[PDB]
Amino acid sequence: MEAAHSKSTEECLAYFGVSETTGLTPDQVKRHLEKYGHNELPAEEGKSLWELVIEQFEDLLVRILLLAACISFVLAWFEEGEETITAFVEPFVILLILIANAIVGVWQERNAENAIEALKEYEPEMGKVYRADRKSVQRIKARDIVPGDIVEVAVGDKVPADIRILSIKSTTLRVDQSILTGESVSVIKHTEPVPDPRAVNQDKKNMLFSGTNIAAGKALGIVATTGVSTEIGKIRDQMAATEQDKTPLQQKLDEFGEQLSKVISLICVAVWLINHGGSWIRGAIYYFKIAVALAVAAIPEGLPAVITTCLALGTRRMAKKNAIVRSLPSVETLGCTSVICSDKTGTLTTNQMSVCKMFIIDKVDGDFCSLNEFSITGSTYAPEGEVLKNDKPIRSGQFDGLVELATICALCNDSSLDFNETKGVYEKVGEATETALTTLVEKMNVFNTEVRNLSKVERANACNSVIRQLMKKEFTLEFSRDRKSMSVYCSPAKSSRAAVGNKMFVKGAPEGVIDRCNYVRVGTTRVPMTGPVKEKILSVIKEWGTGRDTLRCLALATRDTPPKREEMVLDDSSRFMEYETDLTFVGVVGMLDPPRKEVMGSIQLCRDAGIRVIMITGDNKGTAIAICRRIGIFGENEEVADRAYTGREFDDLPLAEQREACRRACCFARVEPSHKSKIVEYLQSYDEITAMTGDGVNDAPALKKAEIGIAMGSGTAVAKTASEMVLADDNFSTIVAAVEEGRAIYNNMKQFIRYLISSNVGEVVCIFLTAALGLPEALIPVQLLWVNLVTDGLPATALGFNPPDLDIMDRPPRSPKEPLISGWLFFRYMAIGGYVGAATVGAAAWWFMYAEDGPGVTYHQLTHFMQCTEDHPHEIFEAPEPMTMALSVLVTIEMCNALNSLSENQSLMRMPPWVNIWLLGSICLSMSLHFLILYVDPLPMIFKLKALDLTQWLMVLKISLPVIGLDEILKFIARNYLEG
Ligand SMILES: Nc1ncnc2c1ncn2[C@@H]1O[C@H](COP(=O)(O)OP(=O)(O)O)[C@@H](O)[C@H]1O
Ligand SMILES: CC(=O)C1=C(O)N2[C@H](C1=O)[C@H]1c3c[nH]c4cccc(c34)C[C@H]1C2(C)C
Ligand SMILES: [Mg+2]
């Protein structure tokens with residue numbers, strides 16, 4: 001049953017043909033369970049680190065490296081004999097690596113818990129129903145409860161399903177829908193039908209939401225809906241249907257993979273395009289060495305390990321700045337953040353609400369309507385502060401009107417203060433807005449109660465108490481979005497001066513309350529409310545709220561002559577506004593919820609960063625805007641008409657203009673959680689990367705949709721699980737900082753990503769020469785693997801600690817359509833790639849040509865024959881020394897190219913190699929490995945190498961170093977004829 005809240009208590013039984021006294025017949029429980037299914041959320045879809053591993057190997061490149069491992073096998077020989085121990089490394093090193101590379105995409109690439117699985121921590125196990133086949137309250141497995149059957153909930157219970165309340169047996173009933181909202185304070189319930197068929201949950205006050213807890217009382221009701229069709233069940237169904245897109249990195253790395261696998265099979269047919277006795281088998285085998293060589297030459301097998309290292313090093317780095325980044329990759333996307341929608345309370349502001357202005361009527365004579373208005377001092381909840389009129393401390397109790405102001409402030413209040421012994425400071429107890437009222441009536445001290453001889457704890461609620469002595473609070477009428485007010489019934493006590501009438505003390509939002517006052521209290525007298533009076537009262541409320549004060553105002557009125565105690569139906573919340581009528585305006589208090597000292601700047605920082613900030617709120621559109629200026633969302637005087645909207649305004653627009661309003665929008669007032677999703681959606685229909693804050697399962701669906709969901713340290717459990725980042729301190733600037741860090745982590749990433757790739761293009765062009773010109777392969781797999789995993793590995797990682805630009809936040813957000821290699825940068829790495837493909841080929845065969853200790857046969861047609869079937873023009877071709885000439889050339893150029901990476905366009909002149917202290921330190925450790933694998937004998941025998949002579953080390957530095965020169969030329973040109 002969908003619109004239960006709106007049907008009568010009798011209409012709900014009539015719909016399920018059930019008796020409140022008896023309950024569901026055991027037959028009905030059968031038909032129903034068949035019609036509506038079980039009261040559960042769909043079971044997990046399932047995962048596992050075996051099919052997760054198998055999901056890595058289907059990728060194109062990890063299919064090629066695995067193909068090369070198949071060929072590395074079909075090249076050696078057959079099944080067992082004896083030993084030439086040495087051999088099977090090339091096929092075992094790759095398969096070793098692949099397992100250790102797939103695995104790194106899991107147990108440090110968290111892909112486990114989802115906010116949808118979290119929603120199985122608020123669906124209960126047991127629930128108490130009254131069916132026909134007993135007489136007692138049979139407690140059953142929640143999973144078997146069904147739409148229609150009667151249910152019992154009592155204090156402490158988790159509500160099992162969505163339930164239209166039938167009768168409240170206890171005095172009152174108090175639910176705790178914190179899970180949904182997040183606002184600790186419980187809510188009163190009733191049984192009258194909420195007649196509006198499309199009422200929001202906040203207005204469904206005769207309903208219990210499966211997942212919620214009864215925080216007091218005890219009631220019975222009929223199950224309206226279960227399983228996926230409850231309100232919490234429907235949030236689950238929204239997050240279920242969310243297509244989670246990959247990051248801008250994971251996406252252009254994916255089309256890099258496709259381009260790389262396509263280029264390999266393009267060269268493996270291009271080598272073919274350029275290409276006595278025996279048989280057909282050695283010919284086939286040959287081309288299969290260069291294919292495998294080409295395989296390892298273009299794949300940067302290091303990348304993953306390097307990336308992960310940077311990400312895991314960034315996580316710990318943002319955690320120090322209070323930003324808890326959960327999803328690993330989120331650190332790169334954190335850099336492209338285009339827009340930020342934040343909540344106001346608690347993020348932009350400090351939720352330390354305090355009163356600091358207030359007024360009552362002074363005198364009214366015809367048109368004369370004068371106001372008597374004071375100011376209060378003190379930001380904290382501490383009773384420490386003073387009241388000043390005309391900017392000069394006055395004694396609050398000397399003004400009759402101020403007495404009433406504080407009377408209502410204390411009696412129409414459901415909160416309090418408490419002194420904390422540990423922290424040594426006061427604590428709020430209840431609602432921040434109300435507690436501020438409680439602190440006010442203290443500061444005021446309208447009766448001059450001795451309060452300086454009390455102690456911290458005793459004085460906190462001192463004056464309040466003295467006032468709770470004067471009047472007795474019988475019952476009270478809860479606030480409701482509907483009438484926007486609340487009131488308490490009060491009666492006299494001891495030798496006072498009240499009689500013939502009790503009093504209702506109303507306290508709500510200004511517009512509402514005032515429109516319900518026919519009388520004004522001027523002192524202790526009273527006079528009829530008039531236009532000129534009302535217009536004053538409003539004029540100032542508007543001033544304070546939409547001023548540079550940005551105050552939230554409360555009207556305070558009393559019903560002097562209230563209805564008889566036996567005249568109000570206290571269980572009909574709809575009639576609460578009627579009882580709150582014929583009121584008398586007493587005065588207005590206005591309070592502040594200060595914006596974080598930090599945020600002002602943080603906001604400016606986003607201005608220069610080119611990132612948009614949207615503020616969601618609860619303040620009225622007027623004060624919503626007024627806070628926006630004061631934090632700098634808008635200029636102090638500029639236009640904003642079509643820039644800020646309210647809940648209903650935005651709903652009154654058709655989709656086209658809603659979508660439109662979203663790229664120019666900056667502020668939303670009085671919104672439903674339902675909008676946050678619509679807004680995220682819209683923002684994306686503009687290819688905008690969106691950071692979005694929220695808490696409560698209510699906002700879980702939007703924290704999933706937003707590229708960056710953000711929760712709060714103090715936030716609800718589920719809300720966190722829904723987000724990708726959590727502010728451990730709740731600060732708005734904690735977002736801003738993380739976005740800059742993400743900006744710096746990606747900038748440094750773009751570098752080492754191109755570095756490790758730069759090598760691969762050179763490694764290939766090298767093996768393309770040793771095949772196109774038919775020489776002996778200057779470099780083999782097992783060597784390259786070491787270079788790409790370790791040799792370039794340490795420098796590439798150390799390139800992640802580069803100093804970030806000083807204008808890093810002074811440039812607009814980087815697009816997701818930005819390619820990491822494009823323009824002049826393509827020609828700069830096809831030169832560097834076309835230079836290494838020659839330098840590793842030059843200096844190596846140079847050992848076959850111009851060498852001293854090696855067989856120097858200049859132009860000995862190494863191209864003509866590597867068959868030696870003839871031996872007419874004349875195993876040293878399989879010598880270790882020449883391979884050691886190519887390898888040492890690579891390794892050294894790499895370390896040079898590492899230095900050529902520290903910046904994109906700054907000369908090594910302008911950008912000194914000794915800025916990145918950890919890039920130098922890495923090169924040092926990179927070379928001490930190149931030497932290690934040459935004279936710790938097991939190694940150079942395995943790599944097929946042998947230590948070069950001191951004359952064989954200078955040739956390298958003659959043919960290597962000149963790259964730093966070729967590079968600089970490209971830097972100062974893209975600097976001076978490619979700018980404008
Ligand atoms: N959709 C709405 N319609 C009317 N009043 C609302 C609505 N949403 C919120 N409010 C009121 O505005 C107040 C301020 O809300 P906000 O500034 O977002 O902080 P919070 O929502 O955490 O209270 C809320 O306490 C609530 O009383
Ligand atoms: C088995 C396993 O998990 C994996 C791997 O073993 N890898 C990556 C990979 O995902 C490969 C890869 C996919 N896409 C790209 C782009 C650029 C570079 C690489 C890759 C390297 C590949 C490798 C071998 C590191
Ligand atoms: Mg909030």
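Residue 1 is the first one shown; counting continues down the chain.
Per the header of the entry, the method used was X-ray crystallography, 3.4 Å.
Just so it is clear, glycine is given a Cβ too, placed from its N, Cα and C backbone atoms.
Feature annotation from Swiss-Prot assigns active site, 4-aspartylphosphate intermediate to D343. Take the CB of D343 (active site, 4-aspartylphosphate intermediate) and look out to 10 A: across all protein chains shown you find 22 other CB atoms.
As annotated by Swiss-Prot, Ca(2+) 1 binding site applies to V296, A297, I299, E301, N788, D792, with the evidence given as experimental evidence. Sequence-distant contacts of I299 (Ca(2+) 1 binding site), defined by Cβ-Cβ distance under 8 angstroms and a gap of at least six in the same chain, are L61, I64, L65, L260, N760, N788.
The Mg(2+) binding site annotation in Swiss-Prot covers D343, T345, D695. According to DSSP, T345 (Mg(2+) binding site) sits within a helical segment.
The annotation ATP binding site is assigned in Swiss-Prot to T345, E434, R481, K507, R552, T617, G618, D619, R670, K676, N698. According to DSSP, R670 (ATP binding site) is assigned to coil rather than to any helix or strand. Its Cβ taken as reference, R670 (ATP binding site) is surrounded by 18 other Cβ atoms within 10 Å in the chains shown.
Around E301 (mutagenesis position), the C-beta neighbours below 8 angstroms that are at least 6 residues distant in the chain are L65, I97, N101, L785, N788, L789. According to Swiss-Prot, the mutagenesis experiment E301 to A (Swiss-Prot position 309) carries the annotation: Interferes with conformation changes that are essential for ATP-dependent Ca(2+) transport.
In Swiss-Prot, a published mutagenesis experiment is listed as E301 to Q (Swiss-Prot position 309), annotated No loss of calcium binding. Strongly decreased rate of phosphorylation of the active site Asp residue. Interferes with conformation changes that are essential for ATP-dependent Ca(2+)transport. Annotation note: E301 (mutagenesis position) sits in a coil segment as assigned by DSSP.
As a published mutagenesis entry, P781 to L (Swiss-Prot position 789) appears in Swiss-Prot alongside the note: Almost complete loss of Ca(2+) transport activity because of reduced Ca(2+) affinity. Here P781 (mutagenesis position) comes close to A68, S72, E90, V93, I94, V292, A293, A295, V296: these same-chain residues lie at least six apart in sequence, with C-beta atoms under 8 angstroms from its C-beta.
For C868 (mutagenesis position), no same-chain residue 6+ apart in sequence has a C-beta under 8 angstroms from its C-beta. In Swiss-Prot, the entry for mutagenesis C868 to A (Swiss-Prot position 876) states: Loss of ATP-dependent Ca(2+)transport. The structure shown retains the original residue.
Among the recorded positions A297, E301, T345, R481, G618, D792, the residues whose Cβ lies under 6 Å from any atom of ligand 1 are, in sequence order, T345, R481, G618. When the recorded positions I299, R481, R670, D695, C868 are checked against ligand 3, none has a Cβ within less than 6 Å of one of its atoms. Gap check: 8 residues are unmodelled from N275 to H276, and the C-alpha separation across it is 16 Å. Of all the binding-site residues listed here (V296, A297), the one with the fewest other CB atoms within 10 A of its own CB is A297. For ligand 2, no neighbouring recorded positions occur among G618, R670, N698, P781, by Cβ distance under 6 Å. Cα-Cα distance from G618 (ATP binding site) to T345 (Mg(2+) binding site): 9 Å (rounded to the nearest whole number).
Chain break remark: 6 residues absent between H874 and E875, end-to-end distance 13 Å (Cα atoms, rounded to whole Å). Packing around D792 (Ca(2+) 1 binding site) is summarised by its Cβ count: 29 other Cβ atoms lie within 10 angstroms of its Cβ, all protein chains included. Reported as a whole number, the C-alpha separation between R552 (ATP binding site) and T345 (Mg(2+) binding site) equals 13 Å. Cβ-based neighbour count (10 Å, all protein chains) for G618 (ATP binding site) stands at 15.
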